[PDB]
Amino acid sequence: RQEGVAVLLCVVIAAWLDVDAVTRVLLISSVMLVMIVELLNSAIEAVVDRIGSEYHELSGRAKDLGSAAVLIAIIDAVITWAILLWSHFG
Amino acid sequence: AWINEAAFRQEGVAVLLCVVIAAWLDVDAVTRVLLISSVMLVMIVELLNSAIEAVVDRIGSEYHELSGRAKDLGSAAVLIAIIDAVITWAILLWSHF
Amino acid sequence: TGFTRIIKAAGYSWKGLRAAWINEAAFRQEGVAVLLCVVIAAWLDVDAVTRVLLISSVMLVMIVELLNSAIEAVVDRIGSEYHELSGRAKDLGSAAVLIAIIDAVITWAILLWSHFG
Ligand SMILES: CCCCCCCC/C=C\CCCCCC(=O)OC[C@@H](O)CO
Ligand SMILES: CCCCCCCC/C=C\CCCCCC(=O)OC[C@@H](O)CO
Ligand SMILES: CCCCCCCC/C=C\CCCCCC(=O)OC[C@@H](O)CO
Ligand SMILES: CCCCCCCC/C=C\CCCCCC(=O)OC[C@H](O)CO
Ligand SMILES: CCCCCCCC/C=C\CCCCCC(=O)OC[C@H](O)CO
Ligand SMILES: CCCCCCCC/C=C\CCCCCC(=O)OC[C@H](O)CO
Ligand SMILES: CCCCCCCC/C=C\CCCCCC(=O)OC[C@H](O)CO
Ligand SMILES: CCCCCCCC/C=C\CCCCCC(=O)OC[C@H](O)CO
Ligand SMILES: CCCCCCCC/C=C\CCCCCC(=O)OC[C@H](O)CO
């Protein structure tokens, strides 16, 4: 899974950077949050597919809501990394 | 296709306004990240809760105890996320202002 | 109209917490651990950002625990028979819960170390 590669890289970079414990916790948690939301989104998708492969308005609605959740989580991670790194290198 | 709903617009706008306020506050970087992520988590959780509700409704209109339980548990998640946001903002802005 | 939704959702929420509490010792013990951590964090001599990280990390455990149990309830609602996708939904949801918990433990270990070590 190439999401776990993305994670280890983030952990390494956060480890590699010379920041204090708080910053490192925020950098890493924001990435872990994306992982948690992706997994929950995938669980919901699995349930939707369990019900039927045929299209339905509410199946689409479920999947789109789940995907927006993942998107908000990724945006939060980008913002977190941008803010902490700008401040670290200020 | 869901952004055109009174409930999501109201929740979305509150979160958006909080992110905007946080972007303008004179706080340090760690504080700013915490103010922003705590409200974004409210939105994430609310979206996952609506996702689950949609799957429940997909199954049908016949009531089942577990259908009610799924929706209740999703709402409780949102509630905890909201409390966490209030606690985060209160602790950080008491400290600062 | 925006006030009736709050009262309504609040009621669903309480029923969610109540059902989870009544139905499983493990949930009750988790809730005890969470409440303990929040109380402890609230009384520790640490800066405000550390205090928020200690509290929000255990709250996230509770948030993911509840979303996952919501997913379990839907799966069980559909049927009790074995189905690959049913198993997969629960596997993914449980993985998410475990990540939240491990992150909480590590967050607490790091911050309590840095503050004491
Ligand atoms: C600041 C902390 C906020 C909360 C943090 C998360 C805590 C979540 C855990 C538990 C909430 C209470 C659950 C209801 C209690 C309950 O059902 O009692 C049994 C009776 O119902 C029996 O009739
Ligand atoms: C329903 C479950 C509730 C769980 C939480 C119950 C609240 C009590 C929890 C823990 C108490 C143990 C530690 C006490 C030590 C103490 O007196 O320290 C005071 C000083 O540190 C103040 O500076
Ligand atoms: C919801 C009910 C609240 C009831 C609250 C009852 C009082 C609880 C107070 C403190 C909990 C113990 C942990 C903090 C103790 C402390 O300062 O430790 C500093 C270090 O030397 C050791 O970690
Ligand atoms: C949807 C639109 C998003 C567009 C994004 C891509 C474009 C950004 C390109 C270059 C950066 C220019 C230099 C700006 C540096 C910058 O942002 O600095 C922060 C402060 O310096 C912190 O204090
Ligand atoms: C001088 C300092 C001024 C400080 C101004 C503070 C304004 C924000 C207040 C509380 C915390 C954020 C709100 C947390 C709850 C939240 O975002 O709820 C969304 C919807 O209500 C439900 O989706
Ligand atoms: C949720 C809706 C709330 C609606 C009412 C909101 C009222 C305005 C409050 C705060 C704005 C920020 C004010 C402080 C700006 C601030 O800290 O500025 C310092 C430096 O000048 C920055 O460089
Ligand atoms: C979606 C792409 C996001 C791309 C990034 C947008 C982030 C915007 C947030 C806040 C503005 C604050 C800008 C300053 C950030 C920063 O690190 O400031 C040092 C301390 O915040 C105060 O000393
Ligand atoms: C539906 C929402 C329910 C949620 C209810 C929340 C009530 C307020 C909680 C905590 C703030 C008290 C903060 C006062 C003491 C204080 O200054 O704490 C900050 C410090 O800066 C930390 O170090
Ligand atoms: C249902 C919601 C229940 C909410 C439960 C959790 C509430 C945590 C609040 C405060 C902890 C901090 C206590 C005060 C810390 C403190 O002294 O901060 C100021 C100093 O002056 C800074 O130097």
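Residues displayed in chain A correspond, in order, to Swiss-Prot positions 33-122.
The way this entry was determined, per its header, is X-ray crystallography, 2.2 Å.
Placed from the backbone N, Cα and C atoms, the Cβ positions cover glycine too.
Features of the protein shown, as given by Swiss-Prot:
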type	residues	note
ACT_SITE	A:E70	active site, proton acceptor
MUTAGEN	A:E70 to C	50% of wild-type specific activity
MUTAGEN	A:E70 to A, D or Q	Loss of activity
MUTAGEN	A:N73 to S	51% of wild-type specific activity. Inactivates wild-type subunits; when associated with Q-15
MUTAGEN	A:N73 to A, Q or D	Loss of activity
MUTAGEN	A:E77 to L	51% of wild-type specific activity
MUTAGEN	A:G84 to P	Loss of activity
MUTAGEN	A:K95 to L	54% of wild-type specific activity
MUTAGEN	A:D96 to N	27% of wild-type specific activity. Inactivates wild-type subunits. Almost no change in activity
MUTAGEN	A:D96 to E	76% decrease in activity
Neighbour count (Cβ, 10 Å) for A:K95 (mutagenesis position): 18
Cβ neighbour count within 10 Å of A:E77 (mutagenesis position): 21
Entries of A:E70, A:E77, A:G84 which, being mutagenesis positions, have CA atoms within 10 angstroms of A:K95 (mutagenesis position): A:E77
Nonlocal neighbours by CB distance (under 8 Å) for A:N73 (mutagenesis position), same chain, sequence gap 6 or more: A:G98, A:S99, A:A101, A:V102
Closest of A:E77, A:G84, A:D96 to A:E70 (mutagenesis position), Cα positions, mutagenesis positions only: A:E77
Listed mutagenesis positions (A:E70, A:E77, A:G84, A:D96) that sit near chain B [CB under 8 A]: A:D96
Collapsed DSSP category at A:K95 (mutagenesis position): helix
C-alpha spacing of A:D96 (mutagenesis position) relative to A:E77 (mutagenesis position), in angstrom: 10
Residue pair A:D96 (mutagenesis position), A:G84 (mutagenesis position) - Cα distance, angstrom, rounded: 17
